[PDB]
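The block underneath contains the structure these notes are about, expressed in structure tokens.
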Amino acid sequence: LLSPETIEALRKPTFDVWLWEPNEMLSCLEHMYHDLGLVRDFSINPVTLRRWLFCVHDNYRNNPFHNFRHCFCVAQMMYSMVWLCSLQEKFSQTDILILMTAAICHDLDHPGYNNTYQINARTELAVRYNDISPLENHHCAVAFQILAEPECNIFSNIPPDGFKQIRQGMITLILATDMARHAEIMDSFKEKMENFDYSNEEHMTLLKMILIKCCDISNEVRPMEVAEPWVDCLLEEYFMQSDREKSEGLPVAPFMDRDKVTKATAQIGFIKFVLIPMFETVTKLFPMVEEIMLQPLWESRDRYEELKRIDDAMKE
Ligand SMILES: C[C@@H](Nc1nc2c(cnn2C2CCCC2)c(=O)[nH]1)C(=O)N1CC2(CC(F)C2)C1
Ligand SMILES: [Mg+2]
Ligand SMILES: [Zn+2]
């Protein structure tokens, strides 16, 4: 049971996601489907929405970074986007259905070891998936295995041609959050931004991919108090793989090695050449983004460059 107060905070990217527990994030997600009217426009049985979210919650794992709270941030930031950019004037409700759900489903059953560990260690997932985005294929699988158990099927009133359309949107969105395709997606998105056209099904599909990627690496857009502890979760998880990679003799990535990474190098380059330049492109479509999201990103940036200029000196 949420308050009037909480329900005005739910719609804003300043929302402190650390203050709630699974019970309340679940009610927070459920509020979103009513509030955006998908509940009404696809005839979602409200007890289906509640069980399904409980199966979506159950199938995340206890990992420092990619846990259920991370699922919440992505969907809550995608939530915030829709109000901020008035995405209902631009996007169909089925698209809204695709953005919100995929966000919730995009890291299902994430193991805590990323893509290049599954391939190097030659794991079930990377052999199941042929070295093609092993993790993101699995997420989208577990998403629809849940959806294929009738009790959790928030989709069970939707005509089959309509399922097709959602399932394919969702697949594209989830499969695009793999950071091994960052540059290729960004480049085709600016290949359509040169003259963007909202009636074009291919311009819109690239906007949804840019949208979900944004919400997925959006931890720094949040105010400093919310954003900062999420760095330690990330490093705790990255040291966990680089710790394990060395015990087995697999290679290690320098940004993941604890002999190399400090909190500041961890975020400087990432903010400067992924977050800002992406959110810079979206700002061309929705100019309000520069105020609300680019400005936090800038401030975190100056700060984290400065923290680095502190530690360099300590090392002297
Ligand atoms: C240490 C890290 N930092 C970093 N990652 C973040 C933040 C939020 N979500 N992620 C995701 C990016 C991929 C999975 C986690 C975040 O605030 N910082 C960093 O240096 N990058 C460069 C890359 C390698 C891949 F190509 C992107 C990670
Ligand atoms: Mg992921
Ligand atoms: Zn993610």
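Here Swiss-Prot sets the residue numbers for chain A, with the shown residues being 247-562 in order.
Method reported for this entry: X-ray crystallography, 2.7 Å.
Heads up, the Cβ atoms here are built off N, Cα and C, so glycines get one too.
According to Swiss-Prot, the features are:
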type	residues	note
MUTAGEN	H312 to A	Completely abolishes catalytic activity
BINDING	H312, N313, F314, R315, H316, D353, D462, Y484, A512, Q513	3',5'-cyclic GMP binding site
ACT_SITE	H312	active site, proton donor
BINDING	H316, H352, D353, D462	Zn(2+) binding site
BINDING	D353	Mg(2+) binding site
MUTAGEN	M425 to A	Induces a 2 fold change in inhibitory sensitivity by BAY-73-9961
MUTAGEN	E466 to A	Decreased affinity and catalytic activity for cGMP and cAMP
MUTAGEN	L480 to A	Induces a 6-9 fold change in inhibitory sensitivity by BAY-73-9961
MUTAGEN	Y484 to A	Induces a 6-9 fold change in inhibitory sensitivity by BAY-73-9961
MUTAGEN	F501 to A	Induces a 2 fold change in inhibitory sensitivity by BAY-73-9961
MUTAGEN	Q513 to E	2 fold decreased affinity and catalytic activity for cGMP. 8 fold decreased catalytic activity for cAMP without affecting the affinity for cAMP
MUTAGEN	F516 to A	Induces a dramatic change in inhibitory sensitivity by BAY-73-9961
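Location within the structure of each feature annotated in Swiss-Prot.
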residue : record                        : DSSP class
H312    : mutagenesis position          : coil
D353    : Zn(2+) binding site           : coil
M425    : mutagenesis position          : helix
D462    : 3',5'-cyclic GMP binding site : helix
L480    : mutagenesis position          : helix
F501    : mutagenesis position          : coil
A512    : 3',5'-cyclic GMP binding site : helix
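Taking the C-alpha atom of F314 (3',5'-cyclic GMP binding site) as reference, the shortest distance to any of the mutagenesis positions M425, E466, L480 belongs to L480. Within 10 Å of the C-beta of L480 (mutagenesis position) we count 21 further C-beta atoms, all protein chains included. Ranked by how many other Cβ atoms sit within 10 Å of their Cβ, the recorded positions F314, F501, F516 place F501 at the bottom. Taking the Cβ of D462 (3',5'-cyclic GMP binding site) as reference, residues of its chain lying under 8 Å away and at least six apart in sequence are, in sequence order, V320, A349, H352, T423. Counting Cβ atoms from all protein chains shown, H316 (3',5'-cyclic GMP binding site) has 22 others lying within 10 Å of its own Cβ. Only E466, from the recorded positions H316, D353, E466, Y484, place their Cα within 10 Å of the Cα belonging to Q513 (mutagenesis position). By the rule that a residue counts when its Cβ sits under 6 Å from some atom of ligand 1, the recorded positions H312, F314, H316, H352, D353, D462 yield nothing. Checked against ligand 3, the recorded positions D353, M425, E466, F501, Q513 give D353 in sequence order as having a Cβ less than 6 Å away from one of its atoms. For the 3',5'-cyclic GMP site, whose annotated binding residues are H312, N313, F314, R315, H316, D353, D462, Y484, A512, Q513, the maximal Cα to Cα separation is 22 Å. The local packing around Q513 (mutagenesis position), expressed as other Cβ atoms within 10 Å of its Cβ over all shown chains, amounts to 24.
All protein chains included, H312 (mutagenesis position) registers 23 other Cβ atoms within 10 Å of its own Cβ.
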